[PDB]
There are 4 protein chains.
Amino acid sequence: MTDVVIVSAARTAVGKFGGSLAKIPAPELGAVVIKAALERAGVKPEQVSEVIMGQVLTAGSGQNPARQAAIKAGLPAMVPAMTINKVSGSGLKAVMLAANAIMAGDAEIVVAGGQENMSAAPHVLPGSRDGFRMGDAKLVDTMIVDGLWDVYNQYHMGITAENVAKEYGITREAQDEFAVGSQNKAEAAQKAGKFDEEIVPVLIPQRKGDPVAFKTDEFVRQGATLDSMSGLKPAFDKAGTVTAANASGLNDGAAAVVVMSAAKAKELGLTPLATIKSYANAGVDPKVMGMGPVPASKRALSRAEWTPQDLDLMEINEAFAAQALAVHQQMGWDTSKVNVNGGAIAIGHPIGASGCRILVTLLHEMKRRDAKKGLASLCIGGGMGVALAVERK
Amino acid sequence: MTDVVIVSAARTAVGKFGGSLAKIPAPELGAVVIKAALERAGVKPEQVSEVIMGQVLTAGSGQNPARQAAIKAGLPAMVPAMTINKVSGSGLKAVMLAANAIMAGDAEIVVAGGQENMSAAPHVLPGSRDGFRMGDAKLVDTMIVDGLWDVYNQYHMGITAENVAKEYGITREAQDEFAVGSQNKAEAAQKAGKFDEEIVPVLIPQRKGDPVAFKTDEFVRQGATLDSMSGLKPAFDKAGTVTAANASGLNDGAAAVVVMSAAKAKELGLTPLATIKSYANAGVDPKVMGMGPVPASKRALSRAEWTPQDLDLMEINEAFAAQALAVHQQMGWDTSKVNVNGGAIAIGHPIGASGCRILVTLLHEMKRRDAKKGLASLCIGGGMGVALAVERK
Amino acid sequence: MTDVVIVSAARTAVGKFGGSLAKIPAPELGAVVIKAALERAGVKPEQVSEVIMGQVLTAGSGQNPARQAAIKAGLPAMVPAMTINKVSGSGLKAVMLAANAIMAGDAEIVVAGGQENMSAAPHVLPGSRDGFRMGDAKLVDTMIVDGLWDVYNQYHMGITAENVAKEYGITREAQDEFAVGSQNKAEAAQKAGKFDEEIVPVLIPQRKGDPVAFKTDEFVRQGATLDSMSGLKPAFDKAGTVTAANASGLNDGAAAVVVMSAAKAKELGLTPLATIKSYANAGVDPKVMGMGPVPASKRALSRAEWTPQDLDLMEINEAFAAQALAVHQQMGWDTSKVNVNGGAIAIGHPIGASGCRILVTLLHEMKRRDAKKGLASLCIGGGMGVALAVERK
Amino acid sequence: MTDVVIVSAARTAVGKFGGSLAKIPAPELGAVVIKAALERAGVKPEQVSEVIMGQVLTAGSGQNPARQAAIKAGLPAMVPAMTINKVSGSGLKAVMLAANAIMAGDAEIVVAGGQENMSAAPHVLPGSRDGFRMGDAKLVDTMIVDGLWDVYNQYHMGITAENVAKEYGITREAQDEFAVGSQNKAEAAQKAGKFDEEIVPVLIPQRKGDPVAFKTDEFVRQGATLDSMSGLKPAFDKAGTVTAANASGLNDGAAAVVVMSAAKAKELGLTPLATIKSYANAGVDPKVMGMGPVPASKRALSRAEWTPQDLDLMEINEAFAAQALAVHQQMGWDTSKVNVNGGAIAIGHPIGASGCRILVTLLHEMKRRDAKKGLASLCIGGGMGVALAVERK
């Protein structure tokens, strides 16, 4: 059939919970990256066939957050858009959907990624429409129930990370060591300007002044040490191993890529960043959802006819050190090539955006080191994984 | 390219607002129809490659509503699922994504549809994290803001219907006539048992008694007359034309179809209900979103190399009589072949499910009258349409 | 100092929970009875020195509910008013404060009573001003927390009634005979027109035609039998004696009397309903709050130099059969003189009003029988009692 | 009826909105002053006949806040208590009711005052019991609606201040100058230690450390100048005179006095702080509620047979400089004898407590300077005033 290529890539910086992006709605972050990614590609808004954006947390967001991002980015009304939710998989699954559509001949050019503002997620009042005839009622945190809580077992994602830690023998000390590594890798990449090219600024309005650009991954902890972690108390289970320091955060951000067939890029005179080599999803038991990247990455590698050793660089999302370590244990690949600029423990985890955020990061680093074969993969609440492989000439 | 077929199709009856389905969460509705479509197909749950369900209103619904439906339907954890939101387009867009993934080689068997419980939609409290230092605060109705309110113009979907009525000269009296036709057609279909085959029952628990089977479209008003409608006051604009009787309702329901390649159905010994001939989306100005089906249906017909006159049967969703009538005026096709068993004014409009609900109704009627060429289409809040054409041997 | 007289008495009928008064704010109910009590007394609004109304549930009620009722009853701005809260004692305590003011020469004519709309009580959101940075938050039922919940032991008034039943050996059977007696006596009183004179109609706006006059104690169960109660489940504790049928309900209503010195009444040419003989409060352990009426009634009788046997008629509130029966047990008086027209189990218990409601009922029955000596008393959540004795010449 | 005397007086320091007392519920503030006032007087908890506490904002506070203060202060269950609401009049009115009760013979020893935590007042959800079938709902601020908002005119207390400013010609300049005066007087009293004796410390738990003694009027702004006020935006009306600096604030605190007959204090060997000479209430138009102290103070002076010139010392509450100035203009009294240690503009205005707070301040300063004739008065939302005159031998 047809090869799919990525012609451009952009992300916002990732905001801390209640931080610099907390008052900017997720679609407005999405618009920043859709607009930037098209500019970078040299593609006019009217040439876009569709926009697909992941967003998990949509309570009170208004009709179709992806359409809002597309319109706010300047795209004309003739360009249709769809919002998707595959939890942390969303941002990457959008690119997968774009590739399916191009391959099927349903679309020519697709802007795909994800957008999330966890800070702005509201509380919801279940049963409000009916009323509360007697007795107390509950205001439920949508960020938790819709973003972070397993339906089937009724406990937090952090408990799934405890389950994975026990199953694969991932100790508290190894978690913390992995977490310090991520922070120091991120600090080192940040301090050396390595995130400069991939980040586009978001202008934050200021009461009686000009807006200020936000363009730094403010969640990254500089000068992080093992000692600053090894004393912390477990966050989710009193006898447990997972802490605030060895899990990712609650974060805000967006990321997008522009996708088209290789034949279309050549028709337009565009040199692609990379070819999409393969992609795959996978399902696992919700109890061990952090393991999804294993069967997903294995399926993606098999579709690519690659081995884990053929890879030059990977981005494997760090929702929890416990799960990222188990994944590395089970894949057997070389971890000096994974998250070389740090991961989500340091950078943050805006759930519906991360899938494309890590792809953006992967592509920019590949180019910088002239890596030829890369993979991005993430675990997914409710027991899934997605993985996508890219190849450079 | 690979031909994609639909091998089975099932819907719940549509519940009234606060009616028989009001306490059954949308993913339980989806489960009922996923499970029945697979039974009807003769496809085991472990054969399924992916589930894709639309659901618009997801506040407090828990992680990834489509996964919830899949798991509740008895599908194993290895089967991935994803939720989508293209407003009222969702349930039909789901089927489109399924066909894309089959044609691309990404999936083999997909269960695709939509699910919605508008009755259960809650209120949300924006700003609840920060708190309310002084003064009052708004509890926002998610059904309205997320389902029924245009972002760009900040008014109800009903005003977009008034815009269309004005633009296209659709009178109050023409709307009411249409609406009475739809109710009378739905009444005739009910009395004749036309919906018996497509409807699968939902068992409604009863306090100290056996569950009761809900299996009838309880929103349908039997004995509807013009005099019952022509006296009502307009619902959205005091000088307008759109009333509660010539617009659809707020409703609960779900619908699903099982999709696979023609080669796969042959291998499995399955006789399809139909082949998917073509499909398309479209964008239009949000102010006239009701017109979405015109460019969508023209693109789908074009892709099929059919003309409007080639069609034997259509299902064009009746969000508002005003928009359904403008769509017919612009397409110029034979309206005696449209919504022959009634439409949403009568049956209801569970937004995230409607696009698959109408597909289910189309396919069952096509089979009963031996129609060969069909089309389903819907408008979409924010200014879009989708359309899908099917063909039977 | 002075003899204090009651010149007039009026009450609304008592509304069922969510029933006929549920949409009428408490001060508007209080306005009804203040206006009516003054017309019945022959006292014009500008002669009033003060208005004192009990209201327990005042969340979102607006500034000073008693002043609202006074203004709404047509009293001029020059007449001050005060709201009080002694839980169920409130409505009677108002009368006691009125009589103190008069005896001290602080006031001349006082309208005193209480008003309550339990149906309209809202939920509150504690911590709302600081916000809920992460996690679920509680909407607290003000009816329960402010009206019905013991602060010190953190359980329902119904558990205090279980405590009383156990300590004084009041059995489930005793309680149910008491409760059926109350229903039957109320039904007989309604048939005899006993409440025709005391009740002031409240006009209730209707969907269609003219407002309907609400003027009947609609909570009273006609044709109640022992068999309808002896089989029910306990309402507050598995091992309990207290049920929905042997406790009163959640109710709406108001009541007021007009109070002044005997000398002021003769100077104005008015004939009193009765003279206030004495009154008292008392405190008991919160655990057995239902016994409050014992030390309160003993103190009032002692202040009157009367014996329990001197009484012709008593109104002793029946929040719970369990506590009313223990009160009777400890006082030793003839229970056939008590609540002769039925009590709160049948009529209902609008908490801030009930203390004057029962006095109103007492005074009208005393007149009709030409009884000479009476007493009203109530228990009070948090461990108190109030009692007040009246004499007719 | 003998004279009534005040044997002791105690208050907390006044907290700023969201300040040092913010997390201490009102009845706990109440408890501090009840216990202290009894200790100062030499009265054992079990000798108390009744506790009477003002508290305006009671939404979710639990049953009978006055009783809660009494029990928390260590008074036995046998001591009855009552909460009252006459808005800002509440705390002085409680003393008035205590005096009426002693004169009447009803009580012997009464603890009276008020308590308020405005910081902690929650939001309420009106109609929550019935639910919100469609459309947005409103969370309402109970501080504003129950404490600060005029029922009849539907506007803030600040607007009643603007009414008084216009009607009595009280300029923006005159108001800023008065306000600078109050702040400067309070500053000097803090440096001098004039409040040392009246204030009782409240221990604020620290999380990190031992609990800190809160014992200073932390709202007082030291170094206040005319220049810091004279350019501020009006806070309530655009064409207005009232600002955040010439009005008091939103505050937390409690105060109580112990009251008994002169004969009783002699029997117990107790030296009064003062004799209650007289007291009065009054009503005015809600629109001009700030003038309430005029007729209340004239009525109280009249019952005392005093003239305004007879007074050695006054405490007239400063809700708004606009009304305090109008009150002084109408009474004609010596303003250098009013609020000599500063007033509410500086000290703060915890509404249900302020009427006792100013009395506590009055009594301590009267003793310090050997003043013989004193008076305390405040305005009341909804159009009222209260005044109480005291006399030292």
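Recorded method for this deposit: X-ray crystallography, 2.0 Å.
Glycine too: its Cβ is placed from the backbone N, Cα and C atoms.
Annotated active site, proton acceptor per Swiss-Prot: B:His349 (among others), in sequence order, evidence recorded as sequence analysis. When secondary structure is read from DSSP and collapsed to three states, B:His349 (mutagenesis position) falls in the coil class. Sequence-distant neighbours of B:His349 (mutagenesis position) (same chain, 6+ apart, CB under 8 A from its CB) are B:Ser88, B:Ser248, B:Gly249, B:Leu250, B:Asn251, B:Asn317, B:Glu318, B:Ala319.
Around B:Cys379 (active site, proton acceptor), taking its Cβ as the centre, 34 other Cβ atoms fall within 10 Å, counting all chains. In the three-state DSSP reading, B:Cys379 (active site, proton acceptor) counts as strand. The active site, proton acceptor annotation in Swiss-Prot covers B:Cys379 (among others).
Within its own chain, B:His156 (mutagenesis position) has B:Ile144, B:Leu148, B:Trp149, B:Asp150, B:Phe236 as residues 6 or more apart in sequence whose C-beta sits under 8 angstroms from its own. The secondary structure of B:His156 (mutagenesis position), as reduced to three states from DSSP, is extended strand. For B:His156 to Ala, Swiss-Prot lists a mutagenesis experiment annotated as follows: Almost complete loss of acetoacetyl-CoA thiolase activity.
Secondary structure from DSSP puts B:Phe219 (mutagenesis position) in coil. With a cut-off of 8 Å between CB atoms and residues at least 6 apart in sequence, the same chain places B:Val14, B:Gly15, B:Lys16, B:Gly19, B:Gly249, B:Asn251, B:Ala346, B:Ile347, B:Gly348 near B:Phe219 (mutagenesis position), listed in sequence order. Among the mutagenesis entries in Swiss-Prot is B:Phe219 to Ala, noted as: About 50% loss of acetoacetyl-CoA thiolase activity.
What Swiss-Prot says about the mutagenesis result for B:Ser248 to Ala is this: About 40% loss of acetoacetyl-CoA thiolase activity.
Quoted from Swiss-Prot, the note attached to the mutagenesis of B:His349 to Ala states: Almost complete loss of acetoacetyl-CoA thiolase activity.
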Cβ atoms near B:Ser248 (mutagenesis position) (within 10 Å, other residues, all chains): 28
For B:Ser248 (mutagenesis position): DSSP state (helix, strand, coil): coil
